[PDB]
Every structure is written in C-alpha cells, then in structure tokens.
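Engineer: Below: one structure in structure tokens.
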Amino acid sequence: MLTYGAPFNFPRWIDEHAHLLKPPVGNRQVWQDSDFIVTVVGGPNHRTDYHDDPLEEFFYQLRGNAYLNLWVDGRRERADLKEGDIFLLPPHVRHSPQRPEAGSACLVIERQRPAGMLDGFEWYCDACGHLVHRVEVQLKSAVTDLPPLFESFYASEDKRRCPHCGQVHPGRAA
Ligand SMILES: N/C(C(=O)O)=C(\C=C\C=O)C(=O)O
Ligand SMILES: [Fe+2]
C-alpha cells in the first residue's frame, strides 16, 4: 500500500506550510518514518555550526536564494544556492547553511543513518580557523537530537574556547 499517501501538489503544500518555514521552526519534513528524509527549509536563518554528514545531501533551491559556507581542501569556501540551483554534497564535507531570505524554500534530501554511522557538528575559530568544538551524534530525530546540543555549546565559554588561540567563539551569532 501507499504508506506515504498519493502524489500531491508541492507548491500548494509549501504555501500551506509557510508559517512553519520561518522562525522559530524554519523547516518541515514532508513524510515521516521514511528512509529518504525529505525536508523543506525556509528562512530567515543563519548559523555557526558546520555539519559533517556521513552520507550525501541533495539540495534544490526552489524559492529564493541561500548559500553554504564550506571547508574545501583546508580552505574556507562558499557555494551559492541561487533560486533554481541544484547541488549534491559529498559525504563529510563540512557545511554551514545560511538562509537569509524570508519566503525562501529549499528541498533537502538525506537518508536515514544506519546504527553506528554518526553525524558530527563542529565550530571553528573566527580568529585562527582552528576547530573549537566537535560533537558526534547518532542522528535519529533531528528535532530532539539537535537543539540541546546547540544550546549547550552556546551556554558554555569552556566549550566555546579555541584551544589554539584562546579566543572565545560568539556562540549563536557573530
Ligand atoms: N538536514 C540538515 C543537516 O544537513 O544536518 C541540513 C539541512 C540544511 C538546510 O539548509 C544541514 O543542516 O546541513
Ligand atoms: Fe582560535
């Protein structure tokens, strides 16, 4: 049977969920309990964390524009996601998505992680670029598994202290 229901109009679905594609929620998973994690991410949202995903991520920027701060080959880089752009991110490429536009919408597709395949979330020093803090997580549920992790980093000057230059990371926003 059609466990995930029948086909449905995507632009209409996005419009109808527009109130959830803005702060404080910012995103919405389309189907529940599926192998493919299909999410629409709106805006505005900025962030300071870099994700280390052990699997690929697919992006299709449907509405508005966004960009990904990356680390590529030891250097800091930016991949722009202009409206209409698609992108496939390889495993383990550190990325920090920035979505400054209200009313933007990006289709993001990931896969469920098998037991033992962990995700990393990392912060880097604005002053010297050294890794400041990394947490590895078995990522089941995104909604419960991630906010406390981010909160506890922002709450602690110890966690936020660069081990190489002692500069304390701004936490939630530079
Ligand atoms: N599903 C999350 C994830 O990759 O952990 C991604 C969604 C990025 C949206 O811009 C992200 O934060 O990189
Ligand atoms: Fe530093």
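Structure method, as recorded: X-ray crystallography, 1.8 Å.
Placed from the backbone N, Cα and C atoms, the Cβ positions cover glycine too.
Taken from Swiss-Prot, the feature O2 binding site covers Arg47. Feature annotation from Swiss-Prot assigns Fe cation 1 binding site to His51, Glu57, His95. Sequence annotations record features per position, and here Swiss-Prot assigns substrate binding site to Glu57, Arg99, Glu110. Annotation comment: Swiss-Prot describes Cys125, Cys128, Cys162, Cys165 as Fe cation 2 binding site. Mutagenesis annotation in Swiss-Prot: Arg47 to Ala, described as Increases KM for 3-hydroxyanthranilate 7-fold. Decreases activity 1000-fold; the structure shown retains the original residue. The mutagenesis experiment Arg99 to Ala is recorded by Swiss-Prot, whose note states: Increases KM for 3-hydroxyanthranilate 40-fold. Decreases activity 5000-fold. Mutagenesis annotation in Swiss-Prot: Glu110 to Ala, described as Decreases KM for 3-hydroxyanthranilate 2-fold. Decreases activity 2000-fold; the structure shown retains the original residue.
Please situate the listed features within the shown structure.
Structural biologist: Summarising the environment of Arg47 (mutagenesis position), the number of other Cβ atoms within 10 Å of its Cβ, over all protein chains shown, is 15. In the three-state DSSP classification, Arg47 (mutagenesis position) falls within coil.
Using a 10 Å radius centred on the Cβ of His95 (Fe cation 1 binding site) and all shown protein chains, the other Cβ atoms total 20.
Neighbour count (other Cβ atoms within 10 Å of the Cβ, all protein chains): 25 for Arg99 (mutagenesis position). In the three-state DSSP assignment, the secondary structure recorded for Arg99 (mutagenesis position) is strand.
Neighbour list (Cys125 (Fe cation 2 binding site), Cβ cut-off 8 Å, at least 6 residues apart, same chain): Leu131, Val132, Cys162, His164, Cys165, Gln167, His169. In this structure, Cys125 (Fe cation 2 binding site) belongs to neither helix nor strand by DSSP; it is coil.
The Cβ of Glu110 (mutagenesis position) lies under 8 Å from the Cβ of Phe36, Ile37, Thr39, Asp53, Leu55, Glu56, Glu57, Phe58, each of which sits 6+ residues away along the same chain.
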Engineer: Should we count any of the recorded positions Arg47, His51, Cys125, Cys162 as near ligand 1, judged by a CB under 6 A from one of its atoms, and which?
Structural biologist: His51
Engineer: Centre the Cβ atoms of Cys125, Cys128, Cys162, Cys165, go out 8 Å, and tell me which other residues of that chain have a Cβ in range of the Fe cation 2 site.
Structural biologist: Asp126, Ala127, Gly129, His130, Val132, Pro163, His164, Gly166, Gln167
Engineer: Among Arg47, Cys162, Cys165, please name the recorded positions whose Cβ is nearer than 6 Å to ligand 2.
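Structural biologist: What lies within reach of ligand 2, judged by Cβ under 6 Å, is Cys162, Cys165.
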